[PDB]
Amino acid sequence: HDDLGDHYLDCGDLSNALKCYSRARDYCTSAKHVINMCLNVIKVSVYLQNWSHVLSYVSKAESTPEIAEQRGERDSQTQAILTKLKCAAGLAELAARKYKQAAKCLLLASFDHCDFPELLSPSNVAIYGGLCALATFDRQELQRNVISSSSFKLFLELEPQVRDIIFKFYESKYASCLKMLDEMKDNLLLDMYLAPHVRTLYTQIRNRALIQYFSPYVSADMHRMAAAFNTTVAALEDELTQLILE
Amino acid sequence: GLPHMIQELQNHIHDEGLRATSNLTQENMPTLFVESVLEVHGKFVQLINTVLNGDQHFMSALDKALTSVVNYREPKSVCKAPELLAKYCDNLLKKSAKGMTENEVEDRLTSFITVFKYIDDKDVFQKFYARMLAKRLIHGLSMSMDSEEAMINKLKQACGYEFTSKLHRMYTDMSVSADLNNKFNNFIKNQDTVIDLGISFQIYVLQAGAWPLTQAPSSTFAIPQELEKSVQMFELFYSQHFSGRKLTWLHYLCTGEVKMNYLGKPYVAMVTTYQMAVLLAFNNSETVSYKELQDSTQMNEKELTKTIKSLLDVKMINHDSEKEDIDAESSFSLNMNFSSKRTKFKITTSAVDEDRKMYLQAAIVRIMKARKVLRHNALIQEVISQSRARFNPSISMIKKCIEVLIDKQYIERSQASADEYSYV
Amino acid sequence: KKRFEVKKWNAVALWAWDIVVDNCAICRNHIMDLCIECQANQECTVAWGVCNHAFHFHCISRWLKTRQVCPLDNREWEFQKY
Amino acid sequence: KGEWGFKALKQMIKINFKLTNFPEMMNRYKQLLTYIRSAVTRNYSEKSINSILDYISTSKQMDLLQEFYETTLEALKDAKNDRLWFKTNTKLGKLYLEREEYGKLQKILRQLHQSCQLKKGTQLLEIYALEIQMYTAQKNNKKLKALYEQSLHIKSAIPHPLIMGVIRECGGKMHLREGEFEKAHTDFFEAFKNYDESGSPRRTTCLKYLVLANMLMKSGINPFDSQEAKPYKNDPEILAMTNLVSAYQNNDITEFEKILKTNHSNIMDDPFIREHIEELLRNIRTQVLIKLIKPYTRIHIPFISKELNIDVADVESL
Amino acid sequence: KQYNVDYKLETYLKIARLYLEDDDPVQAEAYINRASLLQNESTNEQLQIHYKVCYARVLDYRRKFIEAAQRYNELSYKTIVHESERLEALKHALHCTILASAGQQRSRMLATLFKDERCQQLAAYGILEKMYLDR
Ligand SMILES: [Zn+2]
Ligand SMILES: [Zn+2]
Ligand SMILES: [Zn+2]
């Protein structure tokens, strides 16, 4: 079976691989072998761009060992499998137009256990974990999951642009943050797994910023707001009209 | 059905324990008690493990029977068992000359921890073990520091950190005393002015709170003049080294060597400072009076008489007649003609309580009914605040009452957290 | 130099803090005062811990209903002495 | 032989050391070591020897000491190297770190445990503290954190209050770097307690760090209110820190800034206080702002700027 | 030497008083803090009275006016001291209450002093009665 899987990996044939996996699914004896085969089927489903099977297999893997080992065992010492499956689930959820859960299940990654540059590189992992968190996470959980998180600090310094973006957005700075977001947008569009989901994310981020800009104010100056959001007063007025309408 | 046979086997075990522990010699009693209880427990645990795949109720009843039998209180007599176990520990850890390798001692202690866990009155055993460990550490009777550390670690695992909190500090005090002595030697050696103490000085600086030793006696022992420079230099060193502390020299626990070299070279004697001040006062002449010793050593009457009796045991000084009783002459004299044979000559040798317990139990029950759920700290605080009207509670007594009410099924420990109590 | 000299002295001494406790860390009043709470509106005594830190009984009672640790050493609080 | 006999032999050892004659000294020392190990129980004679080699041996004699250390290390591996090897290792290896002892430690560590398939907590903590000291000298933050979490697994050890000082100081420093001020405070308090119990030089450095950690966790409770920290409150190296706490608690910007400016070259020079001072002068400003706006329902921003000494833009941002 | 508690208490009170006459409230408070630890175990009534007087003086010097006022007022209820000493303690309590910060504690102390029938003889009874009436 191992040689057959290797041959299917190096050949590209997937239909016979699916048939063989369906035939061999009934033959399970040890949890470790089930883990390896589940990881392989997750990889082939990612290649096939079929996320329903990814979600089903992830849910099965989590629910099999008495609800994910109850509360939780000793944190990852050398078992890098959990980071790999979390990263795969994050990619699947991000590609399924679900940014919040992708950020939630992608932020729980360790640099020491993310040394497999075959699924998602550290640079774009940090890019995704920063962009999705900025777009979907509120201030409290963004503070408690990104800035306060020391594990994600390594990812943030790996891609300094995202770290600067998050830090400036958190500290009520929007002119520089949005300018750098626009500057990095061109590189983000050249990406593969983020580009179709970039534009909407960007708008979300902007809207969040807009709301935050008016959170501590009961009367605000439109000129300063427009200067802080790198736009003219008329465009800002239209955008705020749309935001108030909804 | 089930409770009937459980009860009858419990009485059978209890009577078997009494029969095994009875008719024993009073000399080797600790060892026989420990060995008999250990062998009974091992046989019974083997019997219950080999048959019926555990059956937890059987060993639970066995543990209950052991707990009830070890706290065998004679009428008006205190429970001798914790003292017996502490004496067994001290004898095992002392430097006996009959082999007693470290591995065997460790095995004996880790087997003994099982019978130790049934004491239920562990504060008396803790105080006895602390006192005997203090004596062993001060007098150097410990055969190995590793064995003492292993015993303290075993006790900590058995009960907790708080139980072995003072013993850890005593062990660290012994560990750091050597460093303190080396630093003091460096300090006197590196002074700008030359310091000649005239005495080879070694000190054991110990924590006042951790060690059971204290200046409880009101002895007014005047310091000998020869070693005053040592105490002054070490006080200066301690002031320069540790700021904000003070030193209280235990003059009844410090010993030293006095050398005789011009009286026929009778080797060197080793005596306590109490037994050394009188010898130093004997420098004026061969015979001295009680008044001279009182004015020189400035010791209390009880301590001075104890020193005189110990000297008479040594036959260092003597009285010509039988007038050594309470009088005004007390004409002691030297007995240099009775010279030593060896060289070392190393000589080295309640109604209110029941009322308070009942009050605490009633207060705990009433508070537990009032709240129906609480934490340990909250329960202790409420009990103290309620019973402060009549007396100041002791936390050990409150915890003992909590345990005895848990055994009596008045209150129970929560399944989720062991520090939470619920009224049942 | 003398007739019966002394060679060695194995001294034993006990060290203790010059000032153990002089003010409750919570109320900032002296440990023999009225804990600042009994002072403004009324038995006030000392409550030691396993660390021997000796706060006011009422002050440590008020502190324990919110935090489970000792104010000074930030370790788990256990009552001892009263 | 006996006590006087052994003392006479040590006197002759001293006499022969005075007239050097190195080969005789080495073979005499080897024969003494072999006889001592084969006949008398080690413990007391070994502590006596350890006390002996500190009062005279410290005066220069660098090459002779190096040769003696090499010979003792080579000739003590055959029987046991547990009593004094740790302390000589810590003393000598602080400055050189000649990359050799670590290699054989790693080899024996790989050989001992995994090949066979805690009762050794004290020595494990000692070697962990030695590794922590070496990696601190090498500035390896991740390895220091890993060592601290690995040493946290030992719960059955009775170590010297200098090992528990080193590892607790490392834990406090890593907690400060990560941002967990609550854990850094207790770690630094434990480290300072252990260092004060035994030690002197590395004592008024964990007290400063404990003060900083206490001030970084919203303050409350004076650090100089415990028995341990109170005597060192007026220490010359801690006067700035106790003044900083006295200004921080019972908040006042003027006193805090004056203490900062006066001790510009005293406290904020190491990268541990200078990095964390920007968090200060902001928490105290926040507390002053909270206290100031408590009785107001409408307050002028320029009034707050005048009270807080910062300008209008910084007041609005805060 | 292990001195008796009375000797240490007397020396500490004397040092605190001497520092007070030197206008050194911080050292007086430092040496009254030591005396406060020994006052609860001594049995000398005169020593306890002297400690209470010194503590009230130290609190008054440290501008702890309400606490010093309460201490003076409770010291003026002691029958051991002479009539003149009790009247002087009451006068000091009144002065400290008048100098205290306005609040609930100060108002209660003013009411307590007003209810006292010996405050009429003091030279500040008019001020006491005008501050008691929230005038
Ligand atoms: Zn208090
Ligand atoms: Zn109170
Ligand atoms: Zn504490």
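Per Swiss-Prot, chain B residues shown: 307-655, 670-744, in order.
The backbone N, Cα and C atoms fix where each Cβ goes, and this holds for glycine too.
Annotation of the published mutagenesis B:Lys621 to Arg in Swiss-Prot: No effect on conjugation with NEDD8; the original residue is retained in the structure shown. Listed in Swiss-Prot as a mutagenesis experiment, B:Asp675 to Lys is described as follows: Activates UBE2R2-mediated ubiquitin chain extension in the absence of neddylation; when associated with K-660 and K-664. The domain 'Cullin neddylation' feature in Swiss-Prot is assigned to B:675-735; the stated evidence is sequence analysis. Annotation of the published mutagenesis B:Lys689 to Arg in Swiss-Prot: Loss of conjugation with NEDD8; the original residue is retained in the structure shown. Swiss-Prot lists B:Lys719 to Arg among its mutagenesis entries, and the accompanying note reads: No effect on conjugation with NEDD8.
Residue environment of B:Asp675 (mutagenesis position) contains 12 other Cβ atoms, counted within 10 Å of its Cβ in all protein chains. The Cβ of B:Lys689 (mutagenesis position) lies under 8 Å from the Cβ of B:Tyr743, each of these being in the same chain and 6 or more residues away along the sequence. Cβ contacts within 10 Å of B:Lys621 (mutagenesis position), excluding its own Cβ and spanning all protein chains shown: 9.
B:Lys621 (mutagenesis position) is 52 Å away from B:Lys719 (mutagenesis position) when you measure Cα to Cα. Taking the Cβ of B:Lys719 (mutagenesis position) as centre and 10 Å as the limit, one finds 15 other Cβ atoms among all the protein chains shown.
Helix, strand and coil content of the domain 'Cullin neddylation' (B:675-735), in residues and according to DSSP, is 42 helix, 6 strand, 13 coil. A gap of 52 Å separates the Cα atoms of B:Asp675 (mutagenesis position) and B:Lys621 (mutagenesis position).
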